[PDB]
Amino acid sequence: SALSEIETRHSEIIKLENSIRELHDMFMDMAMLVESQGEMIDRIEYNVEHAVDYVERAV
Amino acid sequence: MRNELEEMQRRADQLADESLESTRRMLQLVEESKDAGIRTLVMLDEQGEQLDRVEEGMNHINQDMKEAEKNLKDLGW
Amino acid sequence: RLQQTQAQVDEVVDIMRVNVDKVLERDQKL
Amino acid sequence: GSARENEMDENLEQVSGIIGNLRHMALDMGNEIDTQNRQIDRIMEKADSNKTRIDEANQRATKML
Ligand SMILES: [Ca+2]
Ligand SMILES: [Ca+2]
Ligand SMILES: [Ca+2]
Ligand SMILES: [Ca+2]
């Protein structure tokens, strides 16, 4: 029974590690995803700022 | 009987040793998650302000096109 | 106390999955 | 043994506290993204509206020639 509670406790430890690992992988994916979009927004901000200048000079 | 008790104890020990190693790995995985999470919040905050500037810039364009239209209306075109 | 952790982690997982779905959506708008 | 059990217990206590921060971070993230998604939607709309008016102004002008 001492061994028995270690054995089932062990299974739950492993289950907990799997979830934590899944959670860690999501937190890494999110950051990659947001970083990538950081770069798409740099170009949009640049394209827009120049369209602003264009329209302003033309009027 | 002594062989059986010793076998059980050694199994308990070793299973417990693996549960410890697992909690150590958990600790590295949550620590790193926190850092990724923090990094994400900082990038999102930066990008939030970038999107504000873009929206403002679309509002700018908007108002200058109202000037252009008022000019065309004035010139009969 | 172990049990309160497994459920706590699976809640964050659910929350991060929705969040990642929104950001795939935000990726599509850009 | 008790040095192993005590360490396993401090580790888990520590993981738990950090899971609590991760939940808080994931929720803020979610909110900030909902807000930026609405904002992106107003930007897309305004960019398309801006481009229609640009094309129109030019087409009116091209009649001047
Ligand atoms: Ca940037
Ligand atoms: Ca850049
Ligand atoms: Ca045997
Ligand atoms: Ca044996």
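First residue shown is number 1, and so on along the chain.
So this one's X-ray crystallography, 2.2 Å, going by the header.
From the backbone N, Cα and C atoms, a Cβ is placed for every residue, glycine too.
Note on D:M29 (mutagenesis position): other Cβ atoms within 10 Å of its Cβ, all shown chains, come to 24. For the mutagenesis result D:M29 to E (Swiss-Prot position 167), the note given in Swiss-Prot is Small decrease in affinity for C.botulinum BoNT/A.
Summarising the environment of D:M64 (mutagenesis position), the number of other Cβ atoms within 10 Å of its Cβ, over all protein chains shown, is 9. Experimental mutagenesis is annotated in Swiss-Prot for D:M64 to Y (Swiss-Prot position 202), with the remark: Slight decrease in affinity for BoNT/A, increases kcat for BoNT/A.
A helical conformation is recorded for D:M29 (mutagenesis position) in the three-state DSSP classification. The separation of D:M29 (mutagenesis position) from D:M64 (mutagenesis position), Cα to Cα, is 52 Å. Secondary structure at D:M64 (mutagenesis position), taken from DSSP and collapsed to helix, strand or coil, is coil.
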